[PDB]
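Trainee: Take a look at this one; I'll ask things after.
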Amino acid sequence: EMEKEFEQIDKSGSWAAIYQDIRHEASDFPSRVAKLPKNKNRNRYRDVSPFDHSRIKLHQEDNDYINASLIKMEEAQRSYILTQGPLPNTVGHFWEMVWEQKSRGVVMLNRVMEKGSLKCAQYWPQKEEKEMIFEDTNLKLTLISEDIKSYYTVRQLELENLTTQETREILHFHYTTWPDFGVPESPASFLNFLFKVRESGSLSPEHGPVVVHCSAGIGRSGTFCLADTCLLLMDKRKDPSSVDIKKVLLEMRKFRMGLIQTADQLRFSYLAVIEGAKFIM
Ligand SMILES: CO[C@H]1CC[C@@H]2C[C@H]1[C@@H](OC)CN2S(C)(=O)=O
């Protein structure tokens, strides 16, 4: 059981050690499309690339590339699109991807500015009456409503395909309180946030995959998907304690590199799953 494995790693201070074995065992697949010179300005970080096999393709004939990966968790019956925070030049591609994949929710785990630098373009409208038009992808985005709470904001948005005049409602879940350095002290508000996303229906098989991002789409974004998938597997299985976090993380890492960036994020993921298991047993 992970709770006892947790106390062992904690009492022995072996988190950096566990973390390094995960780094060592992690899959390495080609990412040739990401490295083409015509895609250099579509990547926020030169060392964070989607694998070719799992990359999301845009349905535009010119250049189909976006820094985004499909993570397919077969046993849990959950999919997630993990992507980078959009760049000034990729905001239109981001919303095209949301449209094309039939996503119902966007999960944002960063602030636009952290540590005095911009981690993400402002890719949604700040006021009802000031909508955004993405001329490159022929989409219009309107803020419908915004509910600001202490640890997160939920926004209703309307996305309109200007080409076909179809509209969809998108939910934007913005976790606003992740600290600039380290991880939250308690996983309580993160779990509350994850249960709010689940309650919305955004993670349900009726819809396309949820879009999850932070700045790189690997660290906080990884913690989100890893906690959700582990808790779902504990509900589904005859024996809940057969769930090995390290194995689930490695299975996820076949689909996108570098998920869980620090030993701190790994420790936090264990804590979130252990605590969430109480609210699920
Ligand atoms: C990064 O913050 C935490 C993460 C977990 C702990 C303590 C500390 C790390 O020290 C930088 C080392 N690990 S540890 C002892 O398990 O190797």
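Chain A is numbered as in Swiss-Prot; the shown residues are, in order, 2-282.
Recorded method is X-ray crystallography, 1.9 Å.
In case you wondered, yes, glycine gets a Cβ from its N, Cα and C as well.
Below, the features straight out of Swiss-Prot:
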| type | residues | note |
| --- | --- | --- |
| MUTAGEN | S50 to A or D | No phosphorylation |
| MUTAGEN | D181 to A | Substrate-trapping mutant |
| BINDING | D181, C215, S216, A217, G218, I219, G220, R221, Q262 | substrate binding site |
| MUTAGEN | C215 to S | Catalytically inactive mutant; abolishes sulfhydration |
| ACT_SITE | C215 | active site, phosphocysteine intermediate |
Trainee: Can you tell me whether DSSP puts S216 (substrate binding site) in helix, strand or coil?
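Mentor: Its secondary structure by DSSP: coil.
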Trainee: For the binding-site residues listed here (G218, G220), which one has the lowest count of neighbouring CB atoms within 10 Å of its own CB?
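Mentor: Across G218, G220, these binding-site residues, the one with fewest Cβ atoms within 10 Å is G220.
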Trainee: Where does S50 (mutagenesis position) sit in the DSSP three-state scheme?
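Mentor: Looking at the DSSP assignment, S50 (mutagenesis position) belongs to neither helix nor strand, so coil.
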Trainee: Cα-Cα, whole number of Å: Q262 (substrate binding site) versus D181 (mutagenesis position)?
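Mentor: Cα to Cα, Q262 (substrate binding site) and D181 (mutagenesis position) are separated by 14 Å.
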Trainee: Give me the CA-CA distance between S216 (substrate binding site) and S50 (mutagenesis position), in Å, as a whole number.
Mentor: 13
Trainee: Quick one: give me the count of other CB atoms within 10 A of the CB of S50 (mutagenesis position).
Mentor: 22
Trainee: Quick one: Cα separation, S50 (mutagenesis position) versus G218 (substrate binding site), in Å?
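Mentor: Between the Cα atoms of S50 (mutagenesis position) and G218 (substrate binding site), the distance comes to 10 Å.
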Trainee: Counting across all protein chains present, how many other Cβ atoms fall within 10 Å of the Cβ of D181 (mutagenesis position)?
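Mentor: Its Cβ has 9 other Cβ atoms within 10 Å.
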